Amino acid sequence: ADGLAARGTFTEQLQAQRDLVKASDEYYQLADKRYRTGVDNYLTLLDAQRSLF
Amino acid sequence: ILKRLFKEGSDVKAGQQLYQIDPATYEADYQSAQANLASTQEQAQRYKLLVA
């Protein structure tokens, strides 16, 4: 029964976690675009990279 | 006045330079405004790239 509860809840948890990772990856990509155009510096890019990690 | 650039008794034309009143403070605040343009045009172009 604990194995069945884990099967039932980890699909929802892992899909929420993949959406977490997709959101943080898109945030890092926008911070990289903001850096490459030239508005913010490289420290904020490294902070976004650590959040994605 | 630094120069007088018209011959007296001549057919002058609309848009011809006559005198030269010494530009010192006018070149000064022209450069002071040109610096603001050189910064804020960079701001406008960076944000026009980033809105897309």
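Here chain A follows Swiss-Prot, giving residues 387-439 in order.
This entry, so its header tells us, was determined using electron microscopy, 3.6 Å.
Just so you know, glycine gets a Cβ as well, placed from its N, Cα and C.
Swiss-Prot has this to say about the protein:
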- A:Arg420 to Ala: Abolishes complex formation (MUTAGEN)
- A:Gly424 to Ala: Abolishes complex formation (MUTAGEN)
I want to verify one value. Collapsing DSSP to three states, which class is A:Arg420 (mutagenesis position)?
helix
At a 10 Å cut-off from the C-beta of A:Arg420 (mutagenesis position), count the other C-beta atoms across all protein chains.
18
Taking the Cβ of A:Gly424 (mutagenesis position) as the reference point, list residues of the same chain whose Cβ is under 8 angstroms away and which are at least six residues distant in sequence.
none
